[PDB]
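Chemist: Have a look at this one before I ask anything.
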Amino acid sequence: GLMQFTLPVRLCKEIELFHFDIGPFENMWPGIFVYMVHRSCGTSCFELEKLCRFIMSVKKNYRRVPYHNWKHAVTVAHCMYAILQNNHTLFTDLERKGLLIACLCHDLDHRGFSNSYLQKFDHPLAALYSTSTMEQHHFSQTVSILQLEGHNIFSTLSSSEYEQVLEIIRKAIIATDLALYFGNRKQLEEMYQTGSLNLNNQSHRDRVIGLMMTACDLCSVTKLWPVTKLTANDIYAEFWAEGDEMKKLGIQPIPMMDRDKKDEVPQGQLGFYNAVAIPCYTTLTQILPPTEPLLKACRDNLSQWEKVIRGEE
Ligand SMILES: CN(c1ncnc2nc[nH]c12)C1CCCCC1
Ligand SMILES: [Mg+2]
Ligand SMILES: [Zn+2]
């Protein structure tokens, strides 16, 4: 266990920052992830033979879609790494273990379509799981990979720590269903502003971890403007594929997903930043002050989208 992963100096420095981009080199992404586990968790949390075999099975089971791909998986895992590192003492050894794996696995086997398109398509997954359809599939896919011979990275945990970490991971993945974020955030907003929020309460921890999951999942909006903007093309590339699929079922898609209505994109971003992103990072900063840089960067990118509408860029 005397094998440490190191990064080049620039990555070594920039990886601690929230707005870090993992770069266009796929073959460095697993090392970035292992680097993060070792510093976040310990050089001993996992067996390196098992972890690497787990990481490469997870990579295999992400598809080649414009946005919900292996790059998303590692980007979301880096955001959770930054949160965990700026909030060292607030999380148990197990939560740090669990949440980084949850992040990496949270969009396993994503096809690039919303839960809504599965229902209207009448996809078998919609019949098997009536809500959080893809999120229940992602968790299912994670358990399958953990059960491959040589892949159980949790082996050294007790029976009880094992059940705890799969429960931390299952709640974590379900919480990336953005339909559940609105209620979750409203409740956290309420508990913080009445003073009832209590991190020794497991149901309160669960909601907080869920908000973090949303924050990590939406973290494309917290990067420097050029990363945010170019990630938005990949997001809209999936949205327009889905819109096209909606029209093939004989359903006019909402305008955000209609590729005839690209002109409305900057205004669509305003709504999303105001309705989703800003609220998410406001509440997360109120509960975990050291995550303020996510709010700051999200507000900057809001300002960047406003400048696009005014026609300045
Ligand atoms: C990432 N989410 C976004 N939706 C719309 N505009 C965005 N700009 C950055 N992120 C955006 C969605 C991604 C797919 C699941 C639903 C959330
Ligand atoms: Mg997802
Ligand atoms: Zn995701």
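Heads up, chain A uses Swiss-Prot numbers, so what you see runs 724-1036.
So this one's X-ray crystallography, 2.3 Å, going by the header.
Placed from the backbone N, Cα and C atoms, the Cβ positions cover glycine too.
Per Swiss-Prot, the features are:
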- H791: active site, proton donor (ACT_SITE)
- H791, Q992: 3',5'-cyclic GMP binding site (BINDING)
- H795, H829, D830, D940: divalent metal cation 1 binding site (BINDING)
- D830: divalent metal cation 2 binding site (BINDING)
- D830 to A: Loss of activity and of zinc binding (MUTAGEN)
- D830 to N: Reduces activity 1000-fold (MUTAGEN)
Chemist: In the same chain, which residues outside the set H795, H829, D830, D940 have their CB within 8 A of the centroid of the CB atoms that define the divalent metal cation 1 site?
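Modeler: Filtered neighbour residues, in order: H791, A796, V799, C826, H833, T899, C939.
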Chemist: Report, as a single number, how many Cβ atoms besides its own are within 10 Å of the Cβ of the residue listed as 'active site, proton donor'.
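Modeler: By my count, 23.
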Chemist: Rounded to a whole angstrom, what is the C-alpha distance between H795 (divalent metal cation 1 binding site) and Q992 (3',5'-cyclic GMP binding site)?
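Modeler: About 19 Å separate the Cα atoms of these two residues.
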Chemist: I'd like the number of other C-beta atoms within 10 A of the C-beta of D830 (mutagenesis position), please.
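Modeler: For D830 (mutagenesis position), the count of other Cβ atoms within 10 Å is 25.
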Chemist: Scan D830, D940, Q992 for recorded positions whose C-beta lands under 6 Å from an atom of ligand 3 and note them, or write none.
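Modeler: The qualifying recorded positions are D830, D940.
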Chemist: Round to a whole number and give the Cα-to-Cα distance in Å for the pair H829 (divalent metal cation 1 binding site) and the residue listed as 'active site, proton donor'.
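Modeler: Between the Cα atoms of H829 (divalent metal cation 1 binding site) and the residue listed as 'active site, proton donor', the distance comes to 10 Å.
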Chemist: Do you know offhand how many angstrom separate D940 (divalent metal cation 1 binding site) and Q992 (3',5'-cyclic GMP binding site) by C-alpha?
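Modeler: Here the two Cα atoms are 16 Å apart.
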Chemist: Tell me the Cα distance separating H791 (active site, proton donor) from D830 (mutagenesis position), rounded to the nearest angstrom.
Modeler: 7
Chemist: What are the non-local neighbours of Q992 (3',5'-cyclic GMP binding site), defined as same-chain residues 6+ apart in sequence with CB under 8 A from its CB?
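Modeler: In sequence order, the residues whose Cβ lies under 8 Å from that of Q992 (3',5'-cyclic GMP binding site) (at least 6 apart) are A955, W1028, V1031.
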